[PDB]
Amino acid sequence: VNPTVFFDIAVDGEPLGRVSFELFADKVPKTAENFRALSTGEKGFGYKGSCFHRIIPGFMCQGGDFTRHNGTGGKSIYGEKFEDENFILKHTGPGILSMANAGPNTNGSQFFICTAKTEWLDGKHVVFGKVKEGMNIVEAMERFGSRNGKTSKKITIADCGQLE
C-alpha cells in the first residue's frame, strides 16, 4: 500500500539511470503525500526538470528546490512550509529519504538522500522514505559531488512519477 515513486536521473542531459523510492505513507502520511504529489506533478508543479544542487560524497545528495535551483527555494503542496509531522523514523544508513528544513516546522519541497548513517539528524529532520531500487545510481551521482557540495556536472531529474 506504500507508494513507490521514480526519478530518472540525467547528468549534463545524458541519461544516467533510475532510482525508485518507497514512501512511508503509513508512518508519515502528510509528508509522504507531499513528495508523491510533487513527483507526479499532479498539482501543477513539482520535481520534473529540477536539479540536485548539493552533493557531498559520503554524506548525502540534496535536491527539490524547483523554484530557485540552489537551496533557497521550493514549496510544498500545502503552502510555503508545513510542520514536522513526527520523528518516528531515524537516519539508519544509506538510502534514507529525509526532509531538509531551516528550523522547526519549516518543511517545503527540499529533501536529501543520505549516503551514510546520519544519526545526528534524528529528531530534527523528518524521515519519510527509502531507496528501493537503484541505490547504485545514487552512488554514481555521489561521484559528481565535492566536499563543499558543488557538483561538477548538472544532475537533473529528467522525469519522475509514480510506479505503484
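Per Swiss-Prot, chain A residues shown: 2-165, in order.
According to its header, this structure was worked out by X-ray crystallography, 1.7 Å.
Note: Cβ is positioned from N, Cα and C throughout, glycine not excepted.
Swiss-Prot lists 7-163 with the feature domain 'PPIase cyclophilin-type'.
Record note (Swiss-Prot), mutagenesis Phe60 to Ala: Loss of ability to stimulate MAPK/ERK phosphorylation. The unchanged residue is displayed. For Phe60 (mutagenesis position), the count of additional Cβ atoms within 10 Å of its Cβ stands at 17 [all protein chains shown]. Annotation note: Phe60 (mutagenesis position) sits in a coil segment as assigned by DSSP.
There are 16 other CB atoms within 10 A of the CB of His70 (mutagenesis position), with all protein chains counted. The annotation that Swiss-Prot gives for the mutagenesis experiment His70 to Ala reads: No effect on peptidyl-prolyl cis-trans isomerase activity. Reduced interaction with BSG/CD147 and ability to induce leukocyte chemotaxis.
In the three-state DSSP classification, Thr107 (mutagenesis position) falls within coil. Listed in sequence order, the residues of the same chain lying 6 or more apart from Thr107 (mutagenesis position) and placing their CB within less than 8 Å of its CB are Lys82. Under its mutagenesis annotations, Swiss-Prot gives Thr107 to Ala the following note: No effect on peptidyl-prolyl cis-trans isomerase activity. Reduced interaction with BSG/CD147 and ability to induce leukocyte chemotaxis.
What Swiss-Prot says about the mutagenesis result for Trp121 to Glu is this: Loss of peptidyl-prolyl cis-trans isomerase activity. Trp121 (mutagenesis position) carries a helical DSSP state (H, G or I). Counting only same-chain residues at least 6 apart in sequence, none has a Cβ under 8 Å from the Cβ of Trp121 (mutagenesis position).
The annotation that Swiss-Prot gives for the mutagenesis experiment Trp121 to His reads: No effect on peptidyl-prolyl cis-trans isomerase activity.
Quoted from Swiss-Prot, the note on mutagenesis experiment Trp121 to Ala is: 200-fold decrease of sensitivity to CsA. Reduced ability to stimulate MAPK/ERK phosphorylation.
Spatially close to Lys125 (mutagenesis position) yet at least six residues away along the chain are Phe88, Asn102, judged by Cβ distances under 8 angstroms. One mutagenesis experiment catalogued in Swiss-Prot, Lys125 to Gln, is accompanied by this note: Acetylation-mimetic mutant; no effect on its interaction with TARDBP.
Swiss-Prot lists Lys125 to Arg among its mutagenesis entries, and the accompanying note reads: Loss of acetylation and interaction with TARDBP.
Annotation for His126 (mutagenesis position): spatial neighbours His92, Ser99, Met100, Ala101, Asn102, criterion Cβ-Cβ under 8 Å with sequence separation of six or more. Here Swiss-Prot describes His126 to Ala as a published mutagenesis experiment; the accompanying note says: Loss of peptidyl-prolyl cis-trans isomerase activity and interaction with HCV NS5A. Loss of ability to stimulate MAPK/ERK phosphorylation.
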Collapsed DSSP category at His70 (mutagenesis position): coil
Measuring Cα to Cα, how far is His70 (mutagenesis position) from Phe60 (mutagenesis position) in Å? 20
